[PDB]
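**Student:** Let me give you the structure first, and then I'll get to my questions.
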Amino acid sequence: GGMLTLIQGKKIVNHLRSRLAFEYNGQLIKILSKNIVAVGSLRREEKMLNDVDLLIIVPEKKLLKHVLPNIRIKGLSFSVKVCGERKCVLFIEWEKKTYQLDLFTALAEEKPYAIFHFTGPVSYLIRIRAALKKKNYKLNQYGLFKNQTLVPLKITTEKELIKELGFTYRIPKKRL
DNA sequence: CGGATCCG
DNA sequence: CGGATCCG
Ligand SMILES: [Mn+2]
């Protein structure tokens, strides 16, 4: 995959917002734009992008086996590099060039944890998770855990989650 | 099928 | 830090 400018990345994301679907028992089901979240370095507003990352919120657990393994993009030709229920890396054709598109899935209850994780950057997440680890927690893209048991937090949004964990909220571009 | 190498 | 996917 080639490099994208921030503007080029946003044009691709806007194009894909209405064009993602998946096959379920032989029927095409379109993914709702509200269930597609730009994440990764594009969400952090980096000037150049190595790839475009999209998080797909899956409303029902029964569909995880179906969404990414049967993912479809209207119009654009693409190839599958790797694909499973949780991560699918595609090489898409866009204006006569090939780019890397990373798709990730989160279930509804995981959404703020997934937004936090997939926004990154890695260095930011490592220091936050290291701090929680010393207090006997484990943080991942699925939830907050203590002794491998989910700790349910009274939060809905990524912002609420970051503050409930004990950290000041930073806008994505300022996370480092 | 698991060490290697991806993903944030 | 923590997790996902598959080449070999
Ligand atoms: Mn990325």
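Counting starts with 1 at the first residue shown.
Header says: X-ray crystallography, 1.8 Å.
Note that Cβ sites are derived from N, Cα and C of the backbone, with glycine treated the same way.
What Swiss-Prot records for A:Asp51, A:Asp53, A:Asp102 is Mg(2+) binding site. For the mutagenesis of A:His117 to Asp (Swiss-Prot position 115), Swiss-Prot gives this note: 18x decreased dG:dGTP misincorporation. The structure shown keeps the original residue. A:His117 to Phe (Swiss-Prot position 115) appears in Swiss-Prot as a mutagenesis experiment; the accompanying note says: Slower dG:dGTP misincorporation. For the mutagenesis experiment A:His117 to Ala (Swiss-Prot position 115), the note given by Swiss-Prot reads: Complete loss of MgdGTP binding and dG:dGTP ternary complex formation but not dG:dCTP ternary complex formation. Looking at Swiss-Prot, you'll find the mutagenesis A:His117 to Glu (Swiss-Prot position 115) noted as follows: 36x decreased dG:dGTP misincorporation. Record note (Swiss-Prot) on the mutagenesis of A:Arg127 to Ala (Swiss-Prot position 125): Loss of DNA binding affinity. Decreased dG:dGTP misincorporation. The note that Swiss-Prot attaches to the published mutagenesis A:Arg129 to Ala (Swiss-Prot position 127) is: Slower dG:dGTP misincorporation. Among the mutagenesis results in Swiss-Prot, A:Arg170 to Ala (Swiss-Prot position 168) has the note: Loss of DNA binding affinity. Decreased dGTP misincorporation. The residue drawn here is the original one.
A description of the local structural setting of each listed feature is requested, covering burial, neighbours and distances.
**Tutor:** Other Cβ atoms within 10 Å of the Cβ of A:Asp53 (Mg(2+) binding site), summed over all protein chains shown, number 23. Annotation note: A:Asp53 (Mg(2+) binding site) sits in a strand segment as assigned by DSSP.
Under a cutoff of 8 A between CB atoms, and with a sequence separation of 6+ in the same chain, the neighbours of A:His117 (mutagenesis position) are A:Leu125, A:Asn140, A:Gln141. When secondary structure is read from DSSP and collapsed to three states, A:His117 (mutagenesis position) falls in the helix class.
There are 12 other Cβ atoms within 10 Å of the Cβ belonging to A:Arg127 (mutagenesis position). Classification of A:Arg127 (mutagenesis position) by DSSP places it within a helix.
Contacts of A:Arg129 (mutagenesis position) defined by a Cβ separation under 8 A and a same-chain sequence distance of 6+ are given as A:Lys138, A:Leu139, in order along the sequence.
Secondary structure at A:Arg170 (mutagenesis position), taken from DSSP and collapsed to helix, strand or coil, is coil.
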**Student:** Give the distance between the Cα atoms of A:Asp53 (Mg(2+) binding site) and A:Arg170 (mutagenesis position), rounded to the nearest whole Å.
**Tutor:** 20
**Student:** Please identify, among the recorded positions A:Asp51, A:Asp102, A:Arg170, the one with the smallest Cα-Cα distance to A:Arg127 (mutagenesis position).
**Tutor:** A:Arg170
**Student:** Using an 8 Å cut-off from the Cβ centroid of A:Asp51, A:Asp53, A:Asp102, can you name the remaining same-chain residues around the Mg(2+) site, in sequence order?
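**Tutor:** So the extra residues in range turn out to be A:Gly40, A:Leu42, A:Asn50, A:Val52, A:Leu54, A:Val89, A:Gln100, A:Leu101, A:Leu103.
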**Student:** In which DSSP state, out of helix, strand and coil, do we find A:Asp102 (Mg(2+) binding site)?
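**Tutor:** Looking at the DSSP assignment, A:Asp102 (Mg(2+) binding site) belongs to a strand.
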**Student:** Anything from the recorded positions A:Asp51, A:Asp53, A:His117, A:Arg127, A:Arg170 with its Cβ under 6 A from ligand 1? List those in sequence order.
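**Tutor:** List returned for ligand 1: A:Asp51, A:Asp53.
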